[PDB]
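Q: Submitted below is the structure of interest, expressed as structure tokens.
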Amino acid sequence: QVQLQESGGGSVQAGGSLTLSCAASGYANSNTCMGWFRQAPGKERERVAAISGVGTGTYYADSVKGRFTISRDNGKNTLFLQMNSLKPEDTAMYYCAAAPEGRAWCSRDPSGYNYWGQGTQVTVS
Amino acid sequence: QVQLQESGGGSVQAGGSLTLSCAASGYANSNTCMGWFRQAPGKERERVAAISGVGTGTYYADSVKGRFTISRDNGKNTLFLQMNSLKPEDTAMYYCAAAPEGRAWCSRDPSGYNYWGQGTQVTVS
Amino acid sequence: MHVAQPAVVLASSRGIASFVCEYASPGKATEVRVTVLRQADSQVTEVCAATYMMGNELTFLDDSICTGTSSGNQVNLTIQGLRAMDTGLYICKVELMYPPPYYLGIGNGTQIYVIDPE
Amino acid sequence: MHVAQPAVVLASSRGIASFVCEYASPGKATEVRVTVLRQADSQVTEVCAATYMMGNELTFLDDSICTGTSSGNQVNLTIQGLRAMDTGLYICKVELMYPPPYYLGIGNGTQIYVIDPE
Ligand SMILES: *[C@@H]1O[C@H](CO[C@@H]2O[C@@H](C)[C@@H](O)[C@@H](O)[C@@H]2O)[C@@H](O)[C@H](O)[C@H]1NC(C)=O
Ligand SMILES: *[C@@H]1O[C@H](CO[C@@H]2O[C@@H](C)[C@@H](O)[C@@H](O)[C@@H]2O)[C@@H](O)[C@H](O)[C@H]1NC(C)=O
Ligand SMILES: *[C@@H]1O[C@H](CO)[C@@H](O)[C@H](O)[C@H]1NC(C)=O
Ligand code: NA
């Protein structure tokens, strides 16, 4: 089965920068949509960014449009979230998700992602 | 992959009885709809009977309603068609079909079945 | 999308098990497709699917063990001819198909318990 | 069901590849779901999916590389942002979802060839 593990999270100052990694392992079909979700204290998981399983196709939330960037390495083993111009509102628990193996197109709701990572905290002063 | 093979077909007299078997093999999900189709010389494949993947749910064609019965063994390895009061019109090439693995509900059109058997002839005098 | 349904339901001696499946429709949806997914032994099984239409009565895709009637922004599903081995988690997937935009909802699931008479 | 589509299509320098996908609708279908399956290296990849209501424009399920517009009983699909490694057989699955009965059609597939500029 597919297993995701986050890294590169931590606390930083406002207007700062961070890069979150999500090492994906045990893929039968590596052409699967992956995305990032953030959960604020109490509020539900909203999708920040997501990349298509086939071809170059990045999709972002309006709240992080331009400031955030989602990317994949050549092997499609590791998923990255380039976070720039971090605001206090970006403070949340960030999770890296993946669609059902083979599903290249990306769901907006978190119900359309089967595999999830344990999660990583990102604080912004 | 799933593979189906028919048996127990042959020529009989009018108002006779036959029992067709369809030994199914290589199932990841055994809870899948199976059915029987017949093809007359020239005319297309019409569904005679079909059984649900989940629970006891048999569905028949009005032409064979009451005279034909579809059943499954405990293991869901072998599919049976109990044919009684065979009329000359029943004379056709009988095929045992199966829906996509996991599809419990039964299609009426043969297009909604992925796996087919080689076939077996049934003649009625 | 939020999708609520009973946690547990007991099937009758005959093997009939009804359960509601309500959904918090964000937009004025006209077409909605309710799909019953049975999850057991680490594998999913599509039991049946029903298309709720505005101007029509709830219509199930060809022949299935499922019956039921819609009532506003919820559906009363009725699974028939169940046996002991069918006992599993019956997850209720809801989709707002038309008009756009597309919304997906998947409930926690109704654990339907079944017993064979004698 | 019979589903026809181009045998081969070349992707532009930018990486856009359009192709038609017509189907011989037996019944008076209202809802049709077109799904693009990319087959390569003995594995299937669901590229995108869209629902086509007869009297309305084509709508794709959430965010995908696919765009297009419907016309009667055929669809003009447009896959964007393709690269060299995406080169494969793009099979066009059609499903008459509503009203019953259910019909499935899978075409031979469009072999979309792509090369990276410099
Ligand atoms: C859910 O529905 C159950 C059975 O449905 C009823 O009988 C079938 C054959 C149809 O005629 C249908 O229109 C009827 O409603 C009921 O036993 C049960 O009470 C219903 N539950 C709720 C909460 O509405
Ligand atoms: C398929 O459509 C292609 C262009 O895309 C269409 O027109 C643009 C301006 C947008 O409105 C877009 O949403 C439409 O899908 C054409 O280049 C191509 O020739 C069309 N194919 C055929 C066979 O006519
Ligand atoms: C589903 O289970 C979760 C526990 O993780 C709970 O918070 C939620 O209320 C449940 N939903 C419903 C509709 O019962
Ligand atoms: Na379906």
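Using Swiss-Prot numbers, chain D covers 38-155, in order.
This entry, so its header tells us, was determined using X-ray crystallography, 3.2 Å.
The backbone N, Cα and C atoms fix where each Cβ goes, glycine too.
Per Swiss-Prot, the feature domain 'Ig-like V-type' maps to D:39-140. The note that Swiss-Prot attaches to the published mutagenesis D:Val45 to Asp is: Strongly reduced interaction with CD80, CD86 and ICOSLG. Here Swiss-Prot describes D:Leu47 to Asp as a published mutagenesis experiment; the accompanying note says: Strongly reduced interaction with CD80, CD86 and ICOSLG. Listed in Swiss-Prot is the mutagenesis experiment D:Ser49 to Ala, annotated as follows: Strongly reduced interaction with CD80, CD86 and ICOSLG.
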Q: So how many other Cβ atoms are close to D:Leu47 (mutagenesis position), meaning within 10 Å of its Cβ?
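A: 9, counting other Cβ atoms within 10 Å of D:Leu47 (mutagenesis position).
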Q: Which secondary structure state does DSSP assign to D:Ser49 (mutagenesis position), in the simple three-class scheme?
A: coil
Q: Please identify, from the mutagenesis positions D:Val45, D:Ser49, the residue with the sparsest Cβ neighbourhood, meaning fewest other Cβ atoms within 10 angstroms.
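A: Each of the mutagenesis positions D:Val45, D:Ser49 was scored by Cβ atoms within 10 Å; lowest is D:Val45.
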